[PDB]
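The structure appears right after this line, and notes come after that.
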Amino acid sequence: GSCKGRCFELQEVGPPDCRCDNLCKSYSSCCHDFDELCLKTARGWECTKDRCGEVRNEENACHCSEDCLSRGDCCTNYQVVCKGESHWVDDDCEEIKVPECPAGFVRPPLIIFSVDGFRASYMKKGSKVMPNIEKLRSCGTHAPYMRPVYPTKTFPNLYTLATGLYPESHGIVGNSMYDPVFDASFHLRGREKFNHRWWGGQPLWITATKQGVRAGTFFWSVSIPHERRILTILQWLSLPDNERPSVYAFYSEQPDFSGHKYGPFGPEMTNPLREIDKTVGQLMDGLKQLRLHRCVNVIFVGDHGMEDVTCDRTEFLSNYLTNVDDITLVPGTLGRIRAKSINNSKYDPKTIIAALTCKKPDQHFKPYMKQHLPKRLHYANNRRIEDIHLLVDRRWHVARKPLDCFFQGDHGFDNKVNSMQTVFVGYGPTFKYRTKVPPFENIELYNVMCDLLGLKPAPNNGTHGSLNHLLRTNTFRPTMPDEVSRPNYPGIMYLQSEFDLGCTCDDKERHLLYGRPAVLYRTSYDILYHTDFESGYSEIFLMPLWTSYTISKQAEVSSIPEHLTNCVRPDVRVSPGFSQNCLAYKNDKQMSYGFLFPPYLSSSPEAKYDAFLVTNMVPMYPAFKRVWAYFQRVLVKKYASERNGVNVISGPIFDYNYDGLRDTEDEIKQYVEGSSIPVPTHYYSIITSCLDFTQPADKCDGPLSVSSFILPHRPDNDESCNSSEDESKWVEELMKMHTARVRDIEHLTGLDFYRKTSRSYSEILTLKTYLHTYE
Ligand SMILES: CC(C)CCC[C@@H](C)[C@H]1CC[C@H]2[C@@H]3[C@H](O)C=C4C[C@@H](O)CC[C@]4(C)[C@H]3CC[C@]12C
Ligand SMILES: *[C@@H]1O[C@H](CO)[C@@H](O[C@@H]2O[C@H](CO)[C@@H](O)[C@H](O)[C@H]2NC(C)=O)[C@H](O)[C@H]1NC(C)=O
Ligand SMILES: CCCCCn1cc(-c2cc(=O)c3c(O)cc(O)cc3o2)c2ccccc21
Ligand SMILES: [Ca+2]
Ligand SMILES: [Ca+2]
Ligand SMILES: [Zn+2]
């Protein structure tokens, strides 16, 4: 019934003994004396010279008594003021080669310092307003920025951070959520968020406790001031080895709060950024007091950035739809449209998005069926994610009615938007000294954090080892996956006369730079060699899985000879039974065909004939052919001209269940008419070259540069409002919106790339997780 000596305990209490927890206020279960005993504030949070040696007065917020550090409740500045010790920030950075921890510490403790809406750019704008944060960044390990997940909202990103899962896998797909199985709605305000049914995956505090590592409460009630959070964590860290947690978490509502009201770049942002730094100096001044400042690994990390957004730049559905009253919309920086199923006869998904498509000359949102959203967002495979999505342009909002400024800043946009980028910093013995690392995605932190705790990570969407360059120790050693299916290498097995495919034609080492892609599923494929390209032909999918070729910088482009314009030749190396039939494409009136290796980049007039081989043909819609033709005839040579050659790996992807995973033969829903030939949901291409552009791609002795895409194989070009103009106007913009990581293609193909490079597997992993933003 009382909180005496019970304040901020870690005791797991189901009913009934009343509560003194860090979250007792959010639950309303605080024992009554929590405010007086636990939420002390008297005499502030910093020692003054007059308070030094003071007799202990329990009522003071913190203590400057000589018994204070025996009790572990000194103000964080006790030794600075009282014992004449230097502020951590004023001390010069010294490398922490080994963790200098008290005896009995089994693990280097870990502290996660989370900050809401910390734009990556704030770091510069504040080298002098954030002296403590800047010493952690300069002397520890830091990235220029960290990519948040989409939606770039607080809960999806904080839980992604806790799980290493995309929102669609852990289920916090948004700050607000309807779940049809539950018939219930989740909101940032309410007690529904406290129900465990919403929270999938395995968050870091569960991974640790299940493995015998104790955790402090990652969640703080807002009524608990930040200073008191720093004192509690510093107090948990003084507990005996039995009770002492290994991992801790501090959260700041700032600067998201001020970035919302005043905007991201207001001069008013400064003092928020300074308040945060003082809370860092309190933690590091606190840690140094405990002589834990060279023992604890500290992570400074945000959830998302802040963008200039005002209620003035708001598109209203009522201007595009007829029955805005028969729809539910999750509004703002992203759109989700569901049917108000009651009074909802007229609601038809197809009519809705047609009415929202390219209706205004400068439409600041695009409709999207979730499945057609860019694959790099991985935002479709959850029942809480509505089919209809509105991808809103940065700096804009979407709302139902004009009747829905108080805010100059907001966020939630696409996660490639630079204003949505956030910060990561690592400081401590397991982290690297004075070291910098490339921007990485926040789905990879979970593995690093398990590593820093010696925890076996739960299955997640990070690529374990992609971030080993962050750490001096706690090494996780990645191993290349093993080839499941092995390639058959066919020869001239059959005769041109044995083929009755209805295919007609007026016939008459350099390309596999980084080794053969591994096929990591059970199938039957043939490596096919040609002058200009190499391919792995799926006898199951009657198409190549991968097609690899190299186009040098000086390469010439050539037109399709008009006598071969509709030429499809039969490959003697592969069975009539394991080949497509041109007849199918004739019958299929909406389906046409394309080629993985472009005939435009043939090396000779004679070589070009290979490009017309039936084993290089794939189902392509006439609308997509516009996109692919442009990429093949124009952009490859352009990339080669810019990057001093490029190796290219193109192919099909099948993901009708939009799970981001290779489709099985049964998962395929669309085939060519009367054919066993599958229609891909997307086409991919991996474009690689030497990061050192003075070295051609084929003679590259160092790091690699890649850009990749997963272009959607759509029967129309309605995604492109400028599709009517020349492809010079729209194609590349489309391909930029569907930038992809090689990793993302590996999942969608079951293929493993870069297995035969000169680089370490760690580097290559880092390379497969890279996403070319074009921002
Ligand atoms: C009102 C705000 C100040 C706080 C909101 C807190 C809420 C999001 C947090 C508080 C307790 C959290 C759960 C707790 O850690 C136990 C686990 C079990 C694990 O398997 C999945 C996650 C889960 C349920 C946490 C979910 C988030 C919770 C409810
Ligand atoms: C993100 O991680 C989850 C966790 O593994 C992946 O979902 C699992 O995938 C495996 C492999 O196919 C299945 O055996 C599991 O059944 C899946 N999860 C569950 C709960 O069943 C998910 O595929 C990953 N996402 C991506 C895009 O790779
Ligand atoms: C290794 C994992 C690191 C992530 C830590 N992490 C902190 C959360 C947090 C804590 C609060 O105290 C809080 C608040 O006081 C007000 C508010 O609006 C939101 C708030 O969220 C949070 C939530 C969901 C998943 C993860 C989380
Ligand atoms: Ca990954
Ligand atoms: Ca799939
Ligand atoms: Zn947030």
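For chain A, we keep the numbers from Swiss-Prot: what you see runs 56-459, 468-571, 618-884, in order.
Cβ coordinates come from backbone N, Cα and C, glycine included.
For reference, Swiss-Prot has these:
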- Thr209, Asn230, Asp311, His474: 1-hexadecanoyl-sn-glycero-3-phosphate binding site (BINDING)
- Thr209, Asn230, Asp311, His474: 1-tetradecanoyl-sn-glycerol 3-phosphate binding site (BINDING)
- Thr209, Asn230, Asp311, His474: 1-(9Z-octadecenoyl)-sn-glycero-3-phosphate binding site (BINDING)
- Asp764, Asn766, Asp768, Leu770, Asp772: Ca(2+) binding site (BINDING)
- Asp171 to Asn: Abolishes lysophospholipase D activity (MUTAGEN)
- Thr209 to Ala: Abolishes lysophospholipase D activity (MUTAGEN)
- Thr209 to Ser: 15% of wild-type lysophospholipase D activity (MUTAGEN)
- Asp311 to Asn: Abolishes lysophospholipase D activity (MUTAGEN)
- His315 to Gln: 20% of wild-type lysophospholipase D activity (MUTAGEN)
- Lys430 to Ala: Impaired secretion. No effect on lysophospholipase activity (MUTAGEN)
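This view paints the features noted in Swiss-Prot onto the structure.
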residue : record                                             : Cβ within 10 Å
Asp171  : mutagenesis position                               : 22
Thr209  : mutagenesis position                               : 23
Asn230  : 1-hexadecanoyl-sn-glycero-3-phosphate binding site : 20
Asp311  : mutagenesis position                               : 23
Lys430  : mutagenesis position                               : 28
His474  : 1-hexadecanoyl-sn-glycero-3-phosphate binding site : 30
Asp764  : Ca(2+) binding site                                : 23
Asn766  : Ca(2+) binding site                                : 16
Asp768  : Ca(2+) binding site                                : 16
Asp772  : Ca(2+) binding site                                : 22
Cβ neighbours of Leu770 (Ca(2+) binding site) where a neighbour is any other Cβ within 10 Å: 15
End-to-end CA distance across 8 missing residues (from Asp459 to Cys468, Å): 12
Residues within 8 Å of the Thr209, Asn230, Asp311, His474 Cβ centre (excluding the 1-tetradecanoyl-sn-glycerol 3-phosphate site residues themselves): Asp171, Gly172, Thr207, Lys208, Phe210, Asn212, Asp358, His359, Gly475
For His315 (mutagenesis position), the number of other Cβ atoms found within 10 Å of its own Cβ: 19
Of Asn230, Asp311, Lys430, recorded positions neighbouring ligand 5, Cβ under 6 A: none
Other same-chain residues whose Cβ falls within 8 Å of the Cβ centroid of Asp764, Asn766, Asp768, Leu770, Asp772, the recorded Ca(2+) site, in sequence order: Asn436, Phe763, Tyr765, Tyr767, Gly769, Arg771, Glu776, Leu857
Using Cα positions only, nearest of the recorded positions to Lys430 (mutagenesis position) (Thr209, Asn230, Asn766, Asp768): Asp768
Secondary-structure category, per DSSP, in which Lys430 (mutagenesis position) falls: helix
Maximum Cα-Cα separation in Å among residues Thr209, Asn230, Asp311, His474, which the record lists as binding 1-(9Z-octadecenoyl)-sn-glycero-3-phosphate: 14
Recorded positions near ligand 6 among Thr209, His315, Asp764, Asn766 (Cβ under 6 Å): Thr209
Spatial neighbours of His474 (1-hexadecanoyl-sn-glycero-3-phosphate binding site) among the binding-site residues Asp764, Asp768, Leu770, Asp772 [C-alpha, 10 Å]: none
Cα proximity to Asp768 (Ca(2+) binding site), best match among mutagenesis positions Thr209, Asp311, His315: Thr209
C-alpha spacing of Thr209 (mutagenesis position) relative to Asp764 (Ca(2+) binding site), in angstrom: 29
